[PDB]
Amino acid sequence: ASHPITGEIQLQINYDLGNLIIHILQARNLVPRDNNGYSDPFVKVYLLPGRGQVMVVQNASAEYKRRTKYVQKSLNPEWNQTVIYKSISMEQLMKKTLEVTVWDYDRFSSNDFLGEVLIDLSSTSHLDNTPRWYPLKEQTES
């Protein structure tokens, strides 16, 4: 079988004190799979022109997720997390692009792809902390 990459991702961007902050929220219209609810999808966000630092997103209060993971975790998973990249000025920042990538855990440990977005910080109008949706594309390997 195969799973096509679809859906989008919602996040909040904000840069302050020379530090780039990014908050993860959730994704919608993701790739459906057999047996609803089984694995908690995670995201990876790193700058293109950086040191290759991939920051994975954590899961919010499972207490509230455990009740929503039913259909959400299956089609639209959330995270509601926050990350920062200190030591980054608008000079190099504008040159860097925030790439949000969704990944699902395997049955043993591996991680499958789910979606990839590219947010150019050169014009990131969502800097003023604004929850906006971003289209998740596929990871082409030419």
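Residue numbering for chain A follows Swiss-Prot; the residues present correspond to positions 4635-4776, in that order.
Backbone N, Cα and C atoms are what each Cβ position is placed from, and that goes for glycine too.
Summarising the annotation, Swiss-Prot assigns domain 'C2 1' to 4639-4768. Secondary structure counts, DSSP: the domain 'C2 1' (4639-4768) has 15 helix, 57 strand, 58 coil.
Its Cβ taken as reference, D4668 (mutagenesis position) is surrounded by 7 other Cβ atoms within 10 Å in the chains shown. Here the residue is the original one, but Swiss-Prot notes a mutagenesis experiment at this spot, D4668 to A: Complete loss of calcium-binding and calcium-dependent phospholipid binding activity.
Long-range neighbours of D4738 (Ca(2+) 1 binding site) (same chain, six or more residues apart, CB within less than 8 Å of its CB): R4667, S4673, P4675, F4676, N4745, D4746, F4747, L4748. Residues or ranges marked as Ca(2+) 1 binding site in Swiss-Prot (evidence: sequence analysis): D4668, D4674, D4738, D4740.
As annotated by Swiss-Prot, Ca(2+) 2 binding site applies to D4668, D4738, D4740, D4746.
Quoted from Swiss-Prot, the note on mutagenesis experiment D4674 to A is: Complete loss of calcium-binding and calcium-dependent phospholipid binding activity. The Cβ of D4674 (mutagenesis position) has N4693, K4699, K4703, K4707, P4711, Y4739 as same-chain neighbours under 8 Å, each 6 or more residues away in sequence.
Long-range Cβ proximity for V4688 (mutagenesis position), meaning a same-chain Cβ under 8 A and a gap of 6 or more residues, is found for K4678, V4679, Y4680. Quoted from Swiss-Prot, the note attached to the mutagenesis of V4688 to S states: Small increase in affinity for calcium.
Listed in Swiss-Prot is the mutagenesis experiment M4689 to S, annotated as follows: Increased affinity for calcium.
There are 16 other CB atoms within 10 A of the CB of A4694 (mutagenesis position), with all protein chains counted. According to Swiss-Prot, the mutagenesis experiment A4694 to S carries the following note: No effect on calcium-binding activity.
Annotated Ca(2+) 3 binding site per Swiss-Prot: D4740, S4743, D4746, in sequence order. Neighbours of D4746 (Ca(2+) 2 binding site), defined as other CB atoms within 10 A of its CB across all chains, total 14.
Sequence-distant neighbours of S4743 (Ca(2+) 3 binding site) (same chain, 6+ apart, CB under 8 A from its CB) do not exist here.
Shown in sequence order, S4673, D4746 are the residues of the chain, 6+ apart in sequence, with a C-beta less than 8 angstroms from the C-beta of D4740 (Ca(2+) 1 binding site).
For the recorded Ca(2+) 3 site, residues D4740, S4743, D4746 set the reference point as the centre of their Cβ atoms, and the other residues of that chain within 8 Å of it by Cβ are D4738, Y4739, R4741, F4742, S4744, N4745.
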